[PDB]
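Participant: This structure is in structure tokens; I'll ask about it shortly.
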Amino acid sequence: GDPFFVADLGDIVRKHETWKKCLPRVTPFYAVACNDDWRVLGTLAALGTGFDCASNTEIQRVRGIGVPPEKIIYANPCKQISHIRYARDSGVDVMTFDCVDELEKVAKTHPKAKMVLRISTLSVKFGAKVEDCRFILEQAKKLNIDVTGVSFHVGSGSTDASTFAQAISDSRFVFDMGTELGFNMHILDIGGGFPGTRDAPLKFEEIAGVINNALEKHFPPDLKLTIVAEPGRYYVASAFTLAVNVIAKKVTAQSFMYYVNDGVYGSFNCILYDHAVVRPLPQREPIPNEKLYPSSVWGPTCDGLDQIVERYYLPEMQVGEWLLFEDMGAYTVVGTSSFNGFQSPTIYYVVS
Amino acid sequence: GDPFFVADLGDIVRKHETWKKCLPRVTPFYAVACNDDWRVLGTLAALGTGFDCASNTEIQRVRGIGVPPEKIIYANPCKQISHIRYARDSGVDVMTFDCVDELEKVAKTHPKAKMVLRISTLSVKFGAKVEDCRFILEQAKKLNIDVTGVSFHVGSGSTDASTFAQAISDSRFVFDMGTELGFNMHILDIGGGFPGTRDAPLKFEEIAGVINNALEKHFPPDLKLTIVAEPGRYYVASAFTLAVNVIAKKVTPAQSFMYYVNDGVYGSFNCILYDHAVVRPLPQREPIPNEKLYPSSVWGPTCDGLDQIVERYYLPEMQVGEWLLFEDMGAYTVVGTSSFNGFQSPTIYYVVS
């Protein structure tokens, strides 16, 4: 009994209907790094989404399924010059940047690229400060760069939706400096970070209302403007369910330790890289009266820090039963390794 | 310019010569999880090592290079029952355990296995408390289990070698309980945790001398007795040197630089997060007269804002297209890599010193 995933592609279809309802002005460019499974990319492409690609490999994968290059944005600010050459030769023209050094590379390798300036909000890693953006655009003008718009990324779990309003207002300032220096600014890219479980505390529908009101104030509708986003976990987090076998058991007031055949080097790498919190669900239906015991649950590797859950209340379980983990579609399969020889879970697909 | 490793296989030979001289009673069973490259396994097998394997895939791998199954120990205390059948159908008989529930599966799936009881020292995850070992062995007796020895693991970074003397003295107590109950106890396995950088603070040669003194007292030599260990980072940590290209650079006006390189925490530097590694960037350009140095950070190639390698280090001013080297990158590095964001792991090239 090897661990496996169930991927419900009909869940991705409903997320797409809700996006179009709450953000009808915004075309979504799915962040392929979140989950690059071939059926998930093929469902999203059948639905008419764009793709955000971050490397020569992702660009290769989305063309492979038929997607034309105009439905790709190459949204990595700091690109190896040979991956930029690969983008140009596949026909991908829209890329991001956030400093003058990157524009130097682009001038030598992809002179006609349509370039989008990312502003900070997110990171020390990426994002130009609004007070540096005049100097950057003056240098872009000297390098004959076709700057076409502005982008930002708030980050994947805020308690306020007000960060989106402030980023939109800052984006209009930087957008007007563009126009004043003579660039054709016509793209606003409001990035990613929307919740992918309909039971998050800060709901998708309130974030969207905040965004629509800031858009209406600072970017009124106009046929020369396109608004885009880069959602990843919003489309896929709740579509995948993981099942894992209990392969070993320890008993110690009573306490239990369960060992399962997937862990922090495999699918639960999201615990360390994505700060995920996960909840184990016995696959057996809750049966009357049941006693519940303090339990920890561990991955299969040699590593003492391969631990998935430290204290959760479970019934008493037996070797060979199954534990389920819901909402396991985002940043999970993509960061897996084969540490200690363990293999990653096969994926099986349903259509709701 | 893609990132790449250089692996010096003769550093692996010299580590083995140092091991034989400082621990001549101890046979090494290399921990394959640390670095499973095919040339590193082929070099160690040629030098006469055994193999510690933790999964069916590792066992397949080292048999595939021609290692017989008597030079394998299956040292994973909590095993999937179909991996236990796999080992039995491979001829692999020596395995570890640390509770009574694992012996119930063994008696149904591999009833003649030779079983080594692991005691705690290392983890909440693994190792039986020595106060439970009497009861564990009485149950092992009812399950008709051939218990043949004791193992422990101190863990890969003590500053005191005295944990090995306590572990060895605990191991002798549990060995005597085993003899008393009628088991034929003849293996002691002192586990892993030896430094692999000849200049880690607590030196190999000092840990060895503490071990040899504890062994001479509690485990005097005898033709029925074999002592074994399970070293991982010892043999490979300093053999691999990584080279990465600076692919992008930012400058802040105090002058500071940020450099972006084409391998990072989802790749070969996953050791920063899973193995607590601290790494040190070295320009491959030789240190040049008078050099002005600046406070610098160095970042991996992914989208993730937490993919950072170096937070503040003094480097000369670098240019896009130049190379940074990171030494001592052979342990827990290639084996924990993923292809997050599409980036691909570095090719390995080989030199024999």
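Swiss-Prot numbering applies to chain B: residues 35-155, 164-295, 309-408, in that order.
Structure method, as recorded: X-ray crystallography, 2.0 Å.
Just so you know, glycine gets a Cβ as well, placed from its N, Cα and C.
Straight out of Swiss-Prot:
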BINDING   B:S198, B:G235, B:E272, B:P273, B:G274, B:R275, B:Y387  pyridoxal 5'-phosphate binding site
BINDING   B:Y329, B:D330, B:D359  substrate binding site
MUTAGEN   B:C358 to S or A  Converts the enzyme into a decarboxylation-dependent transaminase, producing gamma-aminobutyaldehyde (gamma-ABA) and pyridoxamine 5-phosphate (PMP) instead of putrescine
ACT_SITE  B:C358  active site, proton donor
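Show me how these features fit into the shown structure, please.
Facilitator: Mapped onto three states, the DSSP output places B:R275 (pyridoxal 5'-phosphate binding site) in helix.
Note on B:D359 (substrate binding site): other Cβ atoms within 10 Å of its Cβ, all shown chains, come to 21.
Counting every protein chain shown, the Cβ of B:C358 (mutagenesis position) has 26 other Cβ atoms within 10 Å. In the three-state DSSP assignment, the secondary structure recorded for B:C358 (mutagenesis position) is coil.
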Participant: Measure the gap for me: Cα of B:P295 to Cα of B:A309, whole Å, across the 13 residues nobody built.
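Facilitator: Spelled out: 13 residues absent, and the flanking Cα atoms 7 Å apart.
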Participant: Where the record says B:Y329, B:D330, B:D359 bind substrate, what is the longest distance in Å from one Cα to another among those residues?
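Facilitator: Max span of the substrate binding residues, Cα based, is 20 Å.
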Participant: Hey, which of the binding-site residues B:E272, B:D330 is the loneliest by Cβ count within 10 Å?
Facilitator: B:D330
Participant: Fewest neighbouring Cβ atoms within 10 Å: which of the binding-site residues B:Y329, B:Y387?
Facilitator: B:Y329
Participant: Going by Cα-Cα distance, which of the recorded positions (B:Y329, B:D330, B:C358, B:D359) sits nearest to B:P273 (pyridoxal 5'-phosphate binding site)?
Facilitator: B:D330
Participant: From the recorded positions B:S198, B:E272, B:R275, B:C358, B:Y387, pick the residue whose C-alpha lies nearest to the C-alpha of B:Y329 (substrate binding site).
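Facilitator: Given the candidates B:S198, B:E272, B:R275, B:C358, B:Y387, the nearest one is B:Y387.
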Participant: Cβ within 8 Å of the pyridoxal 5'-phosphate site's Cβ centroid: which residues qualify beyond B:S198, B:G235, B:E272, B:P273, B:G274, B:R275, B:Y387?
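Facilitator: Residues close to the pyridoxal 5'-phosphate site, other than B:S198, B:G235, B:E272, B:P273, B:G274, B:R275, B:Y387: B:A65, B:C68, B:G234, B:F236, B:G238, B:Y276, B:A386.
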